[PDB]
Amino acid sequence: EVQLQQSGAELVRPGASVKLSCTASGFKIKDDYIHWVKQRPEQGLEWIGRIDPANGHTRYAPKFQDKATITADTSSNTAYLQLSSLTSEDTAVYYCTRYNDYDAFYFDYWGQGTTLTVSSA
Amino acid sequence: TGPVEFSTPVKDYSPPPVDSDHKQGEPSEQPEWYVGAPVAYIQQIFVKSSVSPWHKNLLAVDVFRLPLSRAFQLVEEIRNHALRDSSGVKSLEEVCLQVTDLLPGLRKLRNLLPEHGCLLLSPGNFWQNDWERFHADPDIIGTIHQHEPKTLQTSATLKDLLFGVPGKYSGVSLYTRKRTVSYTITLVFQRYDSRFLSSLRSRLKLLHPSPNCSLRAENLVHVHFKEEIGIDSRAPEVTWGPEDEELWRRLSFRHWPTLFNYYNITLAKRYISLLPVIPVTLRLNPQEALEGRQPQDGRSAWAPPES
Amino acid sequence: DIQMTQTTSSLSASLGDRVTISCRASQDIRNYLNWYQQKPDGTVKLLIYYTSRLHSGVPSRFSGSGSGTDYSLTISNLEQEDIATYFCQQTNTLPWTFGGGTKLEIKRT
Ligand SMILES: *[C@@H]1O[C@H](CO)[C@@H](O[C@@H]2O[C@H](CO)[C@@H](O)[C@H](O)[C@H]2NC(C)=O)[C@H](O)[C@H]1NC(C)=O
Ligand SMILES: *[C@@H]1O[C@H](CO)[C@@H](O)[C@H](O)[C@H]1NC(C)=O
């Protein structure tokens, strides 16, 4: 019943920026944090950061302090992830997730993930 | 006259505005006293236990010692609990109610009620949150019932205030019925933080899961106090049902006013909010009590009135 | 940070056989471990949180155990649908970190 619908695949030139999206169904984003996780084929899963859509308090991993910018809006029940100064290292699959328990902090429901490609082509 | 009540859902709660509306709407369902922020939010952690393989070598003293031994660790965990991924408040210190001094003339109640810090109540306040004193106490029952009046009084007794539980759920009578004393850790909050409260509840649930528990935890309850003018063994299993929540209704009608008057806090014009109870279940064993057996075992300097 | 290590990158198995997956934390994480399943199509699913609490709807085959710095995930009997990649995540210190992940296979020859 709870779904997190993510956008389509992306392909941008290096040095540009992308604005990923995450539509939520079956619940309202005010109720829970929305997270973003980065997966590369050989580096496993990396936690990027989270947001609290009630007050907009975002905190990030120290790796992604100058790279990520997570924003959400309640009206469209959608969360967004922004990556700036893209390079060949930033190509990965980015997942959207939340949690509802606030001591175990387990990621509850996941999106299908959006593949991001960076190449001069 | 009496304590009136009004209940609101927990899902989306915010204290009513104090003076945004000069006159409330005519068909408004809210009571006219439900105006400002509450004096305090009372959060109760109901701790129930059961000695599953009960056998005949258990005594009445162990019925108190076994659950109350966990009280000190539970209080320390509650006090040191911090929301690890907070967006607002983090620790209990930022939200719980601060009390400075007891009223003068309560020298007898000093070192039995907390001072100069958070207003957290538990049976450990008898031994001053010192597990060493609790372990070295020769008569737990004597210490607990030391300040019990010999006759019924309007004010709530010290044991009732610290346990936060009606008398029928405690007392040495439960030993005969093979049950176990159940107490309550009373947290008094100055501010309401939904995320901190949810984290605390989930942390307690993770630490001490309660089987067969389906408590609703759906509504707050606001209580308004009007002015007063005179001018073979089969040990019972821990059961959680509709009577376990709203257990504060079975306390004395002067419980909360008695507690708050000790710190020179008045409830005459104002109201308090009672949060849904947090269930905590402990699994205890008789081997703990047998190994903790002490001299001065079956003799206590306290005889309940039996005529 | 806390480094989560899954020693085996791949793990051959056979249907019906029980499968155990274990990962090691860099330091004490106080039973704050989460296990996730990633299907080959890319869908990610939570199996177990804390250390052994089964998520709602997850089959009873999956079970978890461990304390301190060592933890493990066990599957009672392997089904065809259980072939996927499994990750462990610690939630003790705020920068959550994931393990490398273990991929399941089928015994051959
Ligand atoms: C107990 O509380 C009452 C109010 O609930 C205090 O009464 C007032 O205290 C303020 C403190 O700043 C004084 O400025 C007022 O003049 C007091 N008014 C009256 C009518 O007493 C009272 O002082 C408190 N007592 C103690 C011992 O703390
Ligand atoms: C308690 O829960 C268990 C597990 O779901 C199940 O037997 C039943 O729902 C309850 N049993 C009793 C005896 O209350």
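By Swiss-Prot numbering, chain B shows 52-282, 609-684, in order.
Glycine residues also receive a Cβ, built from the backbone N, Cα and C atoms like all the rest.
One mutagenesis experiment catalogued in Swiss-Prot, B:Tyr234 to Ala, is accompanied by this note: Abolished interaction between loop-1 and loop-7. All protein chains shown were included, and the count of other CB atoms within 10 Å of the CB of B:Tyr234 (mutagenesis position) stands at 27. B:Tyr234 (mutagenesis position) falls within a strand segment according to DSSP.
One mutagenesis experiment catalogued in Swiss-Prot, B:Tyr640 to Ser, is accompanied by this note: Abolished interaction between loop-1 and loop-7. Other Cβ atoms within 10 Å of the Cβ of B:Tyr640 (mutagenesis position) number 19 in total over all chains.
Cα-Cα distance from B:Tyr640 (mutagenesis position) to B:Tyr234 (mutagenesis position): 23 Å (rounded to the nearest whole number). Gap check: B:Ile282 and B:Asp609 flank 326 missing residues, and their CA atoms are separated by 60 Å.
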